[PDB]
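**Q** Mind having a look at this structure? Questions to follow.
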Amino acid sequence: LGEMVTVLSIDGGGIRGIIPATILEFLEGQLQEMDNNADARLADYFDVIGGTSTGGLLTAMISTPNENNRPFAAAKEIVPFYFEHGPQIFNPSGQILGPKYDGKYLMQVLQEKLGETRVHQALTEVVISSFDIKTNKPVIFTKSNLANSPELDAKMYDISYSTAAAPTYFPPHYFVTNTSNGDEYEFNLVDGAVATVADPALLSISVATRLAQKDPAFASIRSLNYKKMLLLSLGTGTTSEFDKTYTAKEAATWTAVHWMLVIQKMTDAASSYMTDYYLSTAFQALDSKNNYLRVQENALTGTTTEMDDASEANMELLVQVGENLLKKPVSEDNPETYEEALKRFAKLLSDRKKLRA
């Protein structure tokens, strides 16, 4: 168990980020109780912490060092963050030409809570996604892969704004770093969901697998041995309820405007289903299905669907969805609930740390 690699992955979902945050508040509290340490943080138990958009914001806030070289935010401080800053991040600009939001508040609160910290300072391996619209390539921010190409040692707020810079919602982000030669290196980044990874769990598994080639602490998964891998992937919920879906017939006359307000939700939903299929296939092939815990909501209803509904009523509903998810079964045939599976996971995390110490 001591040689096992631990990976945490958080999906994007806008305001639906309350759901994995509620899930992480429960898990961090389990670890704090078991280890008799109220200062116990997720970055102390996870080797890799991956996140896209709001999952990336979360990743950055629990990986960035504070004044004590401790993770900046506790898991229980994330739903209050979403409740406090969510209505101001998701406050419409009112402008006719451009995105729904100016991104001014989102950047300001990120700057405020992340400071001048760089990715090389992360307390664990981070995997925060984006897509560069100038190089037309995904740009994945890691603590590793910095030895080669130091121009990726970007500010945590530039990484965090970029991962969440959703086309039509917020404007793309432009920022500069410096290469080894001292010359400028340009970034023109949009949301990580564009880079096809709304669900960054497979990307996070690949980063760990690639690190296993150059790091002895990751050596146990060196030849795809996911038997020696613990993966916690967290979703922001999907929906199949006919009230919130569409027919091919009604969509026959849909213009470019209607599609744009709906494709991100579709690709993000598809990203969840495909990445889960890839990972289940791989873990079930090695007879290690329980090494991969995917905490996801499949029946979002009402306002709970929308990514930018930062009203008090929708935020309270998202908490309720998160708290009901804990009592919901892991599978259709498995009676084991998520709260129970998360206790088993916390125990494994707790036991691996002790042995490594």
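We're sticking with Swiss-Prot numbering for chain A, so the shown stretch reads 25-381, in order.
Header says: X-ray crystallography, 2.6 Å.
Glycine is no exception: its Cβ is also placed from the backbone N, Cα and C atoms.
Straight out of Swiss-Prot:
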type	residues	note
ACT_SITE	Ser77	active site, nucleophile
ACT_SITE	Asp215	active site, proton acceptor
DOMAIN	32-229	domain 'PNPLA'
MUTAGEN	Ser77 to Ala, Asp, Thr, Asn or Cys	Loss of esterase activity and impaired insecticidal activity
MUTAGEN	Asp215 to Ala	Loss of esterase activity and impaired insecticidal activity
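Structural setting of the listed features?
**A** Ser77 (mutagenesis position) carries neither a helix nor a strand DSSP state and counts as coil.
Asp215 (mutagenesis position) has a Cβ environment of 27 other Cβ atoms inside 10 Å. Secondary structure at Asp215 (mutagenesis position), as computed by DSSP, is coil.
Around the Cβ of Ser77 (mutagenesis position), a 10 Å sphere holds 34 further Cβ atoms from the protein chains shown.
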